[PDB]
Amino acid sequence: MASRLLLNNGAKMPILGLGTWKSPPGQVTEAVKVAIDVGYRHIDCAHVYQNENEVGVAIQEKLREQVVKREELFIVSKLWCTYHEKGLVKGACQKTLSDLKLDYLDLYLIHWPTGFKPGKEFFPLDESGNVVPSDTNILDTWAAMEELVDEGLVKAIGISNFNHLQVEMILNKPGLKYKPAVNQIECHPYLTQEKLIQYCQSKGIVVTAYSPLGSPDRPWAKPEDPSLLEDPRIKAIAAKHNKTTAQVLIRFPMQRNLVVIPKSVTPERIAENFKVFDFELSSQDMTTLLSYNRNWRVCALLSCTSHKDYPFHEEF
Ligand SMILES: NC(=O)c1ccc[n+]([C@@H]2O[C@H](COP(=O)([O-])OP(=O)(O)OC[C@H]3O[C@@H](n4cnc5c(N)ncnc54)[C@H](OP(=O)(O)O)[C@@H]3O)[C@@H](O)[C@H]2O)c1
Ligand SMILES: Cc1ccccc1CC(=O)Nc1cc(C)c(S(=O)(=O)NCC(=O)O)c(C)c1
């Protein structure tokens, strides 16, 4: 199938990208270099991951070696919650561009709809442990994001972890200049997101599925949580196609017209995860995979369930 998807800004976004959350600074440079060598042209980053400087080193080296041209790459980053205030958005984007060593981003996303109190702490908590919110609203933050497009800093803007009512809020914003091009959300067989995906696609918004493998290395992974990589039913489907369960889990969202960003710092897995364009899951396989949904969430942002903009109280 097509290796890239058309965005509403006219640009094409590679449907397969490399995730970098939890990728150690001392290993992420080699991971990104190997990914580019193998064919990856889309890298998903974020200032909150604390490794954007090292990711930038890999990108610059490959541009310098002439393995790829800048226009061939699709680099994505995200605005953290403590910079939702209108006057802090540009500076947050500039820090990311400085670390990645690029003069523009192909896509910049609002990481979460929730704004936090500005400061050096990524998760500011009060004397009682709750996250301290900021009195900023999604609409004002969006206007600040639109300004980055007009200034040439980013080619497209989008959102992440927004529920359908929050997406609707932006689409109905008075004076809306640029519609969100992408909504990056958690999606895998245990959290299929049928309703939200249908809603977004019907509005011309491309959906990127994160944690496609169930984020086995998530820090809060409890010793006996569900495990997609070891689900016997998924292993059976992979065996039938002579592919690994990870390849099946990556091919799954692709056939739903979604962009997918598996994360890996292991050279052999980075290469294996890219060999997903040579096989096809049947309609029966897809429907079966969709039946495994349990509404199980890897990223629930539990510390902000009290925030006025917490996205997961709504059904979708
Ligand atoms: N917008 C948001 O709020 C948000 C939230 C969560 C995630 N994300 C993004 O989505 C990306 C992916 O999600 P994620 O990091 O949560 O997890 P993931 O991609 O679902 O899983 C990553 C884990 O799977 C392993 N792995 C990779 N390929 C494998 C293979 N072929 N076989 C067996 N194991 C394999 C990795 O190990 P090794 O690395 O050791 O190989 C790592 O432990 C992120 O890195 C980030 O860019 C964004
Ligand atoms: C428990 C624990 C132990 C060691 C190191 C970190 C943590 C907690 C942790 O990982 N926090 C956290 C960090 C980030 C950076 C995000 S996030 O919002 O950035 N989502 C992940 C992503 O975007 O890939 C979230 C939700 C929680």
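Don't overthink the numbers, they just go from 1 along the chain as shown.
Backbone N, Cα and C atoms are what each Cβ position is placed from, and that goes for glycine too.
Features of the protein shown, as given by Swiss-Prot:
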ACT_SITE  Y49  active site, proton donor
BINDING   10-19, 211-273  NADP(+) binding site
BINDING   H111  substrate binding site
MUTAGEN   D44 to N  Reduced glyceraldehyde oxidoreductase activity
MUTAGEN   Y49 to F  Complete loss of glyceraldehyde oxidoreductase activity
MUTAGEN   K78 to M  Reduced glyceraldehyde oxidoreductase activity
MUTAGEN   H111 to N  Reduced glyceraldehyde oxidoreductase activity
Where ligand 1 binds, which of the recorded positions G10, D44, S211, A221, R251, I261 are close by, with Cβ under 6 Å?
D44, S211, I261
Check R251 (NADP(+) binding site) against DSSP and tell me helix, strand or coil, would you?
helix
For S211 (NADP(+) binding site): intrachain residues, at least 6 apart, with Cβ closer than 8 Å:
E186, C187, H188, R218, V298, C299
Taking the Cα atoms as reference points, how far is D231 (NADP(+) binding site) from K78 (mutagenesis position) in Å?
32
List of residues, in chain order, with Cβ under 8 A from that of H111 (mutagenesis position) and at least 6 apart:
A46, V48, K78, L79, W80, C81, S160, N161
Which has the fewest other Cβ atoms within 10 Å: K78, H241, the recorded positions listed?
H241
Given a 10 Å Cβ-Cβ cut-off, pick out the one of the recorded positions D44, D231 that has the most other Cβ atoms nearby.
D44
To the nearest whole angstrom, what is the C-alpha distance linking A221 (NADP(+) binding site) and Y49 (mutagenesis position)?
18
